[PDB]
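Heads up: the structure comes next, in structure tokens.
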Amino acid sequence: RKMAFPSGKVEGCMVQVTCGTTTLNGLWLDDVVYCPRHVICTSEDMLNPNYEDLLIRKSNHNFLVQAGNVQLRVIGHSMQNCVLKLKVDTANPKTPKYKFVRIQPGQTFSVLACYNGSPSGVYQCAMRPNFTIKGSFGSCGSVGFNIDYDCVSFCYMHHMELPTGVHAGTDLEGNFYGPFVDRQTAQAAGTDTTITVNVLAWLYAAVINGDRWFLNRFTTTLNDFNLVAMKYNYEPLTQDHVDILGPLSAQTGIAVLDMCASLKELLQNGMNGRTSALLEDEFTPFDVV
Amino acid sequence: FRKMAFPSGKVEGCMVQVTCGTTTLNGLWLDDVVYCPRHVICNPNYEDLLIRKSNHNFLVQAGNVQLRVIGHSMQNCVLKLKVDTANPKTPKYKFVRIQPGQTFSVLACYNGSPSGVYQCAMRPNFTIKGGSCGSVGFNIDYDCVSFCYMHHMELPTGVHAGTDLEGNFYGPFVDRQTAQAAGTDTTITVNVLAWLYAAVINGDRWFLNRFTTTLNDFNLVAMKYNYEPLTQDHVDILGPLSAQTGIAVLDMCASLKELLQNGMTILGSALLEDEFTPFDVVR
């Protein structure tokens, strides 16, 4: 199963941020609330927002922050790239151990989808190679995260829905993933590709769970693999990726390029009614271990 | 369309470790009782194995804190350990029993430590496809946690079997190391239809056709493809989606019969998903 991280440590940080008639989610960590800066935009503003001009006209009391029943007093504000940082006068008592990290395409994380500050559901995600999320998003400001030994690594905040139905957002320093902007433009996700290194790690997981019907007696050069895989809209496999899969290659006795040969055959043949009936690409080599 | 689990924080605060001798598993700590699978005290005679136990045979750990057991009792296949401390993190909760085809979230735990959360359906054969014993399944309805499942065992096909929180098994399974197997499983038809309504709501419309079917002619089609039979209550449950989309249920059933014969692409999926209930799709 694609499992999400237990969401309780993040649930205790979710708040509601209202500015004018716009309400969305914020993340309350210590004495700062993080939220998308477009909370200060009024829809019409979203066509050509001048965020510096819109923000200089706001005072602390224009921002209504609600943590459940309690209103939090905003005592300062500042914009870092595309995220607004609202200084409040109370440090969140439920702040977990945390850090901010920027992830790369192929990496996975959990999203706690929220509406008006209240957690609605949690799901496990991958950052697609086109820098979008195929999610289920009024959920602006919901965040993505991993948890490692009680420490929550926040990696994603939701800002925009793209016309294809997918989602774009930033890291927690406000820098967008991919070429997207917090402006209603004709921006669209480029053609998405399959995360090849993730499919191979999963195939190694299948062998580890005792399934090997899909192996064959062939091998492949790296370049021949990539020439074939690219015809199926698979991401190129790099020497870094080959190195990453090294441990799983050792645990199963199957060489990386040998597993690549199996993948080539799977793309050519399909599953012939066997199994998931899909090649799964949202488990990382770290996840598989 | 993403499968979504409920936020697990309310349940995370209830998970503890229960140790009896050399056996350790997960327990659920609500107020001053810890609930766990009775086989933690292990052809068994549970009546007799428990009479021989005392409170000192149980070691309960809530993170760093040992909880002292002051009473023990069995309810069906669930062991109930009264402890000296009430859980200050106890949510509003109810114990409920769910039906095959209904969905819930499982908080997978290892030795009392929450590891991950996922969305499940109870299969028609009463199994779940998912040191996790004692992990629980649950739904949340605005501040109230309805606990519906506790994990007891892995069946040889790799699926999972367990009880409700009152210790009643789902499925013809027993907490013994005897030979047991899942029955032949079946696709949850009413969930497939709900998922097809979700595709329509999401702008996926190619599988709609001009035709209708009969409840009986579909059921003869469903029986042949290993699909649960559709009932009038199933049609009634799908009514809100038939009203919202303008696609009557036996209209959608015509679509499903046509898909089950000719193939297909739908919500970016190739197989028909059957672990969303009609309620899940509305929500």
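Using the numbering of Swiss-Prot, the residues shown for chain B are 3266-3307, 3314-3401, 3406-3539, 3543-3561, in order.
If you're wondering, the header gives X-ray crystallography, 1.9 Å.
Just so it is clear, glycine is given a Cβ too, placed from its N, Cα and C backbone atoms.
Features reported for this protein in Swiss-Prot:
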type	residues	note
ACT_SITE	B:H3304	active site, for 3CL-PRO activity
VARIANT	B:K3353 to R	In strain: Beta/B.1.351
VARIANT	B:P3395 to H	In strain: Omicron/BA.1, Omicron/BA.2, Omicron/BA.2.12.1, Omicron/BA.2.75, Omicron/BA.4, Omicron/BA.5, Omicron/BQ.1.1, Omicron/XBB.1.5, Omicron/EG.5.1
ACT_SITE	B:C3408	active site, nucleophile
VARIANT	B:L3468 to V	In strain: Zeta/P.2
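What Swiss-Prot annotates, mapped onto the structure for a quick look.
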residue: B:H3304; record: active site, for 3CL-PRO activity; Cβ contacts under 8 Å, 6 or more apart: B:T3288, B:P3315, B:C3348, B:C3408, B:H3427, B:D3450
residue: B:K3353; record: variant position; Cβ contacts under 8 Å, 6 or more apart: B:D3297, B:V3298, B:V3340, B:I3341, B:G3342, B:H3343, B:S3344
residue: B:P3395; record: variant position; Cβ contacts under 8 Å, 6 or more apart: B:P3371, B:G3372, B:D3460, B:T3461, B:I3463, B:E3503
residue: B:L3468; record: variant position; Cβ contacts under 8 Å, 6 or more apart: B:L3505, B:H3509, B:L3513, B:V3524, B:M3527, B:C3528, B:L3531, B:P3556
Cβ atoms near B:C3408 (active site, nucleophile) (within 10 Å, other residues, all chains):
23
For B:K3353 (variant position), which of the three DSSP-derived states applies: helix, strand, or coil?
strand
B:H3304 (active site, for 3CL-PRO activity) - helix vs strand vs coil (DSSP):
helix
Since the deposited structure skips 4 residues after B:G3401 and picks up again at B:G3406, how long is the Cα gap in Å?
13
Anchor-to-anchor distance, in angstrom and between Cα atoms, for B:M3539 and B:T3543 with 3 residues unmodelled between:
7
